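Data first, discussion second: the structure below is written as structure tokens.
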Amino acid sequence: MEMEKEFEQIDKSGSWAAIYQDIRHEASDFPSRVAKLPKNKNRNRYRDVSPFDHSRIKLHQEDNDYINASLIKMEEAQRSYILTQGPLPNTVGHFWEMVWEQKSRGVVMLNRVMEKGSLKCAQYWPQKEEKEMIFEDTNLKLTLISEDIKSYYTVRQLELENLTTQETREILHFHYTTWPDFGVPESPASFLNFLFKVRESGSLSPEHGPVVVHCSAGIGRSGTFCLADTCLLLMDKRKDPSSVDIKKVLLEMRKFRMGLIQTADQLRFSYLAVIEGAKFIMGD
Ligand SMILES: Oc1ccccc1CNc1nc2ccccc2[nH]1
């Protein structure tokens, strides 16, 4: 069923809450035993948001390999994403170790460091060229190279150096800065524009490791970003673009990380972004 018609049918019936609950009910449940070990309690921002054991990213160190991060592997779309929480004061070194080890090109950040008067994630990148950051626990150095501030998002060019081998890499930071403190954006125009800038960069392409995507918990806004990208890619690839079922793509993605799309409003916003992005697709 053409999702645009499914959309009006749910909107006119105001059933968004009922669809969302159907998804919650059918979603996969897999063990998260590593995440719940007592040694890992300070590595988790939220007690109810954990990576599944089967899909968790492992850090390459014998001490403790745990990070709150999952690999979302979309077989038919041929895209992979790492979804993670906003780093904590004690996990900023782990975060950059993961970026290095997984060969990521891009980091996508969908939150502000402070929102609703509380800290949503650590200040994990340098704000001034001449004040670089050193992560002593993981032996990495990170320097701000350049910053492009726009009305709805900022792009930063960063150098990550593995101090053990003196190899360096270019890391692009895509920072969506205008998601509102409550609800979802009214128009998906600026969010789609942002997604197309990440794509244009090469960050989502198979020649690099998976893009690292985060918000505060790494399930809500983060879930919207990867669901819209995968759905629009499948509409490009298939003979019948109307076959793309957003609810079935979301349940496939929920096999890899729990709780992706946190509200009925986020589900509705995901439909809108795909419907409008297709509009700027069918003939753009
Ligand atoms: O390590 C890298 C490898 C390839 C590309 C980018 C980087 C980041 N570092 C960096 N220093 C610069 C100095 C002048 C102009 C561009 C620069 N990019």
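Structure determined by X-ray crystallography, 1.9 Å.
Positions of Cβ are set from backbone N, Cα and C atoms, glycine also.
According to Swiss-Prot, the mutagenesis experiment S50 to A or D carries this note: No phosphorylation. Here the residue is the original one, while Swiss-Prot reports the published mutagenesis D181 to A with the comment Substrate-trapping mutant. Positions annotated as substrate binding site by Swiss-Prot: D181, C215, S216, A217, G218, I219, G220, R221, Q262. Quoted from Swiss-Prot, the note on mutagenesis experiment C215 to S is: Catalytically inactive mutant; abolishes sulfhydration. Taken from Swiss-Prot, the feature active site, phosphocysteine intermediate covers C215.
Structure coloured by features recorded in Swiss-Prot.
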{"residue": "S50", "record": "mutagenesis position", "Cβ within 10 Å": "22"}
{"residue": "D181", "record": "mutagenesis position", "Cβ within 10 Å": "9"}
{"residue": "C215", "record": "mutagenesis position", "Cβ within 10 Å": "26"}
{"residue": "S216", "record": "substrate binding site", "Cβ within 10 Å": "21"}
{"residue": "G218", "record": "substrate binding site", "Cβ within 10 Å": "29"}
{"residue": "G220", "record": "substrate binding site", "Cβ within 10 Å": "21"}
{"residue": "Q262", "record": "substrate binding site", "Cβ within 10 Å": "18"}
Residue pair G220 (substrate binding site), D181 (mutagenesis position) - Cα distance, angstrom, rounded: 13
